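Chemist: Please find one structure pasted underneath; my questions will follow.
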Amino acid sequence: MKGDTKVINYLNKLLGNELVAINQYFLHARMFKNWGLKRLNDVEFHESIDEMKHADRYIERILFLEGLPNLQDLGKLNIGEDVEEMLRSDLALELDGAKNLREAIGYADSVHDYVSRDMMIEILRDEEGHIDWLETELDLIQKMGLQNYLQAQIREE
Amino acid sequence: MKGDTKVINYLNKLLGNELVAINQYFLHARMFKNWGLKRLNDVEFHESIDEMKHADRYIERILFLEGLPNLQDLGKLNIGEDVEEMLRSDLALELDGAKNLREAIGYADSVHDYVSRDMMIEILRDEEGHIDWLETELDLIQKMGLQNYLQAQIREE
Amino acid sequence: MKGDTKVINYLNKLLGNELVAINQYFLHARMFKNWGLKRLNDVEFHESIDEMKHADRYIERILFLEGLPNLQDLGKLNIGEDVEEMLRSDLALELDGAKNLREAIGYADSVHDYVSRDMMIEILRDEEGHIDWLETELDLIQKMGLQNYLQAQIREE
Amino acid sequence: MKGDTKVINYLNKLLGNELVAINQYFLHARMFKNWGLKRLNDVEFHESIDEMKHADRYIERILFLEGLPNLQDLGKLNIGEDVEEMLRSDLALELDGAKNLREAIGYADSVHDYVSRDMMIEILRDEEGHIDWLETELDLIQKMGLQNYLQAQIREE
Amino acid sequence: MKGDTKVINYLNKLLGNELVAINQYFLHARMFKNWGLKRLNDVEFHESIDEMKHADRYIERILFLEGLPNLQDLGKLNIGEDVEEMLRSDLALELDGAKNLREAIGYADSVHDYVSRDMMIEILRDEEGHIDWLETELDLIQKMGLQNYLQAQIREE
Amino acid sequence: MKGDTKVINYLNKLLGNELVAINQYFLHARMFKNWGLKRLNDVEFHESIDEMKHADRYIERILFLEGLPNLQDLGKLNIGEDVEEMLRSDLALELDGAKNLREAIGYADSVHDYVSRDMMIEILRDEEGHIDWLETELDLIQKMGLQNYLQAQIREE
Amino acid sequence: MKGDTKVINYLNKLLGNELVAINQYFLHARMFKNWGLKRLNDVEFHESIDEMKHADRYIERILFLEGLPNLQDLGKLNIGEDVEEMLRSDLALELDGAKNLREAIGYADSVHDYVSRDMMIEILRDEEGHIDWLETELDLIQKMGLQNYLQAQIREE
């Protein structure tokens, strides 16, 4: 069913955001795993899977609307070298992605693609959940100190 | 069954105390939850429910005694913005409420409302339990330090 | 995640509505219970719990958005002393709350807080359900007469 | 298998009757549901489903006999505005349909379409069951009065 | 609860669309069944049931909003005589219905009937699913040829 | 445990190959899904997951050997526009990856990194399995004709 | 089966390494147990068991190849007096053992004893696992501090 060209361009942009996040979350998870921070490996791995599911939704929607999903152009990763830097980078990526989602959701409504909008609002809800988790972890590092925080990650939850 | 008017007035005063505690404990719980302190969310939420049960008992007793439960007047909440301050505020409210319960229990005996007295003694036992918990948690903060204390709240017990 | 200040103000206004409804529905429930109208106690108690769940959603959303939930200010309760008056009071409160929800939902869209909007639309759906129930019960009182209506409430459904 | 043209015409006429009844029973059911008359919603919904099954049997039989089922022409609905009016309209429709069935059953026999006749006799038995129910309900309204009758519908049976 | 008159008119228009689709899908299903194309009977029957569920939602919503559901006026069916014609007719109907839904969803938002809008977006999501299936089947006929396509329909999936 | 620099460089090269394959297999799967070729969606999705598992092993090994996994640079995808083109592109990618694996396996042996070699030989065994599947499917098109081949993909196996 | 004399000599050298590790890991485990560090007792005990399994494999392979297993000559143990010293000693022993394994694996390949090589590569994979664990624990001591690290060992994982 032929979709709106600009909506498709938005969906590809958002798909691009998800592709960056899949890779960044996955590498972060395995860095945490290497360091023995099992709890962080578990959550970050889950977050990577969440972004994979989002990517899947975008790919399927773009194809339905007769566009071409772009999985070729990968945007900049920002890995970081310690736990705080890594979590802050993930948070910054989530916030940038949320800005893009808000713009796309408004545009989709303007051209009456209400199903694409519905899909995007559900994805935005998930992303705000990730933002909540990341913000909370970063605040916990400050409150209990890094040494206690790291100790709290070595066992699975 | 028409009860003693002054007893009913005490029951409304005690109900008023419970209404403040329900809101204060619930807001505290969700603040702890937002901060990732899952254990404190669980206990404080449970405390809010316990106060709801007490409020229910007062409401049902007042109605049986043919009085009018007052759920309109809400006393002062003292929320606070750090864990120790929040727990100290809950403790202060519990101690104030216990004073009122003691007065009401004595008065109920003097006019032979032994069933209202029995109910209030059970509630006072519950409140002394909350006081014990709050006092103990506050002492633990002092003894192990806030950073260790916070670390100990992140996982559910 | 810092949210839109006016959205947060709407969320506090809506929370305020829920706080009134929680108390009004709960007191109504226990009045019905005292009168032996078990069915009405059950439904109104359930309605009180539903409003508690809504209040929880507002509190958690406001905290995520870095606002301060207001549980201190309690609006006017309208209790009433006969079944029809009580149900009409609940209906009036629901209709007033629905008006406020519509305003908030429109505003949230205008500032692109699509997740708060989604949450509020789900809550509005719940409230229209309560409105439907209340309207229907009031019409049943008229159609079968209050005496038959009361008889129909004494056994739990 | 090429059937008799006039038999197929009768089957299309009867299909037409069923299409009217499906819609009338279904709207009545949901009107009863809106009014809180759960028992009447349940029975009338089931009667709508019964007529749907009858329509299915006519459609399949017409296609087997190499005719063209007519689902395009919809006869007059008579909805009504109160319970007695609605039930009386349903009864009138059933009686009109039974008249048509009797004519078709006789004709099918005369041209030796015994399988179509067998199908129609089964459908007629179902319709007489609906007639019995409707007549009985209408008599109950008179015997116990409308107020009692309505009270008797508010719980599912 | 009194709804917006134009919203109710939209809901009746959409209901009318569903009523056409129910009949068209159902007759198509039984045509496929008569021809031994079991897979197509199964899917098209399921599609007819989907549209019945949509019609139910419209009827209930219209009644809640104190309007009068119109089940009397049935729009034009376009049946078709072979598989490709039938599927293309279903697709054209779905696309026409989607146009009407988009207009209604925009209007509902403008008068703040957010619950009616939410319902319609869910229905539109269902309709786009049907469109996807129909488009895909029509393309399959082209890719593998009609004879192979028909062979693939004789068993249930 | 500090690894050999050139081994780490090989592991990053192979990781790169896996990253291209994950995306190409996944998009191919969803193109097949869009087209209704459920069998091909299922297998190609499974292959994408297999390549994700391979990427995970490379990432974990690189981190153990104290290197930096490179998930930033993404090589050329060759998507294709029809089933045969897509399968041929997947086969060419697998063959190019197998060449790189053979070179890496020989080199790892030469510097005595027998555990990296063991890992790579297992991955190569998996890749030869994919090559077998792709070659077999392409030959099936040749043997039965494209239309028969496509028909054979519509049901899940 | 008459084995290669130098292969047997390598297997005896590696067996010697395992015999030292069995004793060192076991004594370390029980020192940790005495100190109340239950988690470290558990892991180090399991490491001792793993080395016993390795020793068993060498003994059985040597006997198959018609050589004489040497369990008489025990190399130098380096016990250590505190947690960090103990773990560093285990790490040093593992690294020395891995050096010997790499030499043996290369030689076995060169004289075509591929089954001894296969066995040794599996053992080397196990040893690299131990190395990973030891490195990770030593880094955790630095990152969370010794006091936190010790606290984290008192409960079984």
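Method reported for this entry: X-ray crystallography, 1.6 Å.
Yeah, the Cβs are placed from backbone N, Cα and C, and that goes for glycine too.
Residues annotated as Fe cation 1 binding site in Swiss-Prot: D:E18, D:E51, D:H54, D:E127. As annotated by Swiss-Prot, Fe cation 3 binding site applies to D:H46, D:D50. Taken from Swiss-Prot, the feature Fe cation 2 binding site covers D:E51, D:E94, D:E127, D:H130, and the record attributes it to experimental evidence. The heme b binding site annotation in Swiss-Prot covers D:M52 and rests on experimental evidence. Where Swiss-Prot documents D:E18 to A as a mutagenesis experiment, the accompanying text is: Highly decreased Fe(2+) oxidation activity. Is also severely restricted in its ability to lay down an iron core. While the structure shown retains the original residue, Swiss-Prot records the mutagenesis experiment D:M31 to H or L with this note: No loss of heme binding. For D:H46 to A, Swiss-Prot lists a mutagenesis experiment annotated as follows: Fe(2+)-binding and single turnover oxidation at the ferroxidase center occur normally but iron mineralization within the cavity is significantly impaired. Quoted from Swiss-Prot, the note on the mutagenesis of D:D50 to A is: Fe(2+)-binding and single turnover oxidation at the ferroxidase center occur normally but iron mineralization within the cavity is significantly impaired. Mutagenesis annotation in Swiss-Prot: D:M52 to H or L, described as Loss of heme binding. Is still capable of accumulating iron; the structure shown retains the original residue. For the mutagenesis of D:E127 to Q, Swiss-Prot gives this note: Decreased Fe(2+) oxidation activity. Is also affected in its ability to lay down an iron core. The structure shown keeps the original residue. In Swiss-Prot, a mutagenesis experiment is listed as D:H130 to E, annotated with the note Decreased Fe(2+) oxidation activity. Is also severely restricted in its ability to lay down an iron core. Record note (Swiss-Prot) on the natural variant D:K38 to M: In strain: ECOR 30. According to Swiss-Prot, the naturally occurring change D:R57 to K is described as follows: In strain: ECOR 30. D:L68 to I appears in Swiss-Prot as a natural variant; the accompanying note says: In strain: ECOR 30.
In the displayed structure, how are the listed features positioned relative to their neighbours?
Modeler: Annotation note: D:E127 (mutagenesis position) sits in a helical segment as assigned by DSSP. Taking all protein chains in view, 23 other C-beta atoms sit within 10 angstroms of the C-beta of D:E127 (mutagenesis position).
In the three-state DSSP scheme, D:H46 (mutagenesis position) is classed as helix.
On its own chain, D:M52 (mutagenesis position) has D:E18, D:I22 as residues at least 6 apart in sequence with a Cβ closer than 8 Å to its own Cβ. Taken residue by residue with DSSP, D:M52 (mutagenesis position) is part of a helix.
Under the DSSP three-state reduction, D:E18 (mutagenesis position) is assigned to helix.
A helical conformation is recorded for D:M31 (mutagenesis position) in the three-state DSSP classification.
Taking a C-beta cut-off of under 8 Å and a sequence gap of six or more, D:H46 (mutagenesis position) has no contacts in its own chain.
Using a 10 Å Cβ-Cβ cutoff, D:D50 (mutagenesis position) registers 19 neighbours.
A sphere of 10 angstroms centred on the C-beta of D:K38 (variant position) encloses 16 other C-beta atoms.
D:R57 (variant position) counts 18 other C-beta atoms within 10 Å of its own C-beta, drawing on all protein chains shown. DSSP assigns D:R57 (variant position) to a helix in the three-state reduction.
Over all protein chains present, the Cβ of D:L68 (variant position) has 13 other Cβ atoms lying within 10 Å. Mapped onto three states, the DSSP output places D:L68 (variant position) in coil.
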Chemist: So which other residues, same chain and not among D:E51, D:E94, D:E127, D:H130, have a Cβ within 8 Å of the centroid of the Cβ atoms at the Fe cation 2 site?
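Modeler: Apart from D:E51, D:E94, D:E127, D:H130, the close residues are D:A21, D:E47, D:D50, D:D90, D:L93, D:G97, D:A98, D:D126, D:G129, D:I131.
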Chemist: Same chain only, sequence gap of 6 or more: which residues have a CB within under 8 Å of the CB of D:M31 (mutagenesis position)?
Modeler: D:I79, D:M86
Chemist: Which one is it, among the recorded positions D:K38, D:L68, D:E127, D:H130, that lies nearest to D:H54 (Fe cation 1 binding site) by Cα separation?
Modeler: D:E127
Chemist: Other than D:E18, D:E51, D:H54, D:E127, which residues of the same chain sit close to Fe cation 1? List them in sequence order, counting a residue when its Cβ is within 8 Å of the Cβ centroid of the site.
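Modeler: Result: D:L14, D:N17, D:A21, D:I22, D:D50, D:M52, D:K53, D:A55, D:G97, D:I123, D:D126.
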Chemist: I'd like to confirm something. Which of the recorded positions, D:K38, D:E51, D:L68, has a Cα closest to the Cα of D:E127 (mutagenesis position)?
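Modeler: Of all the candidates listed, D:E51 is nearest in space.
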Chemist: Listed recorded positions are D:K38, D:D50, D:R57, D:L68, D:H130; which of them have CA atoms within 10 A of the CA of D:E94 (Fe cation 2 binding site)?
Modeler: D:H130
Chemist: Highest Cβ count within 10 Å among the recorded positions D:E18, D:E51, D:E94: which residue is it?
Modeler: D:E51
Chemist: Tell me which of the recorded positions D:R57, D:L68, D:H130 ends up closest to D:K38 (variant position) in space, Cα to Cα.
Modeler: D:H130
Chemist: Rounded to the nearest angstrom, how far is the Cα of D:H130 (mutagenesis position) from the Cα of D:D50 (mutagenesis position)?
Modeler: 10
Chemist: Cα-Cα separation of D:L68 (variant position) and D:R57 (variant position), in Å?
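Modeler: That separation, Cα to Cα, works out to 14 Å.
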Chemist: Out of D:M31, D:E51, D:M52, D:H54, D:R57, which recorded positions come under 8 Å of chain E, measuring Cβ to Cβ?
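Modeler: In terms of proximity to chain E, the recorded positions that count are D:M31, given in sequence order.
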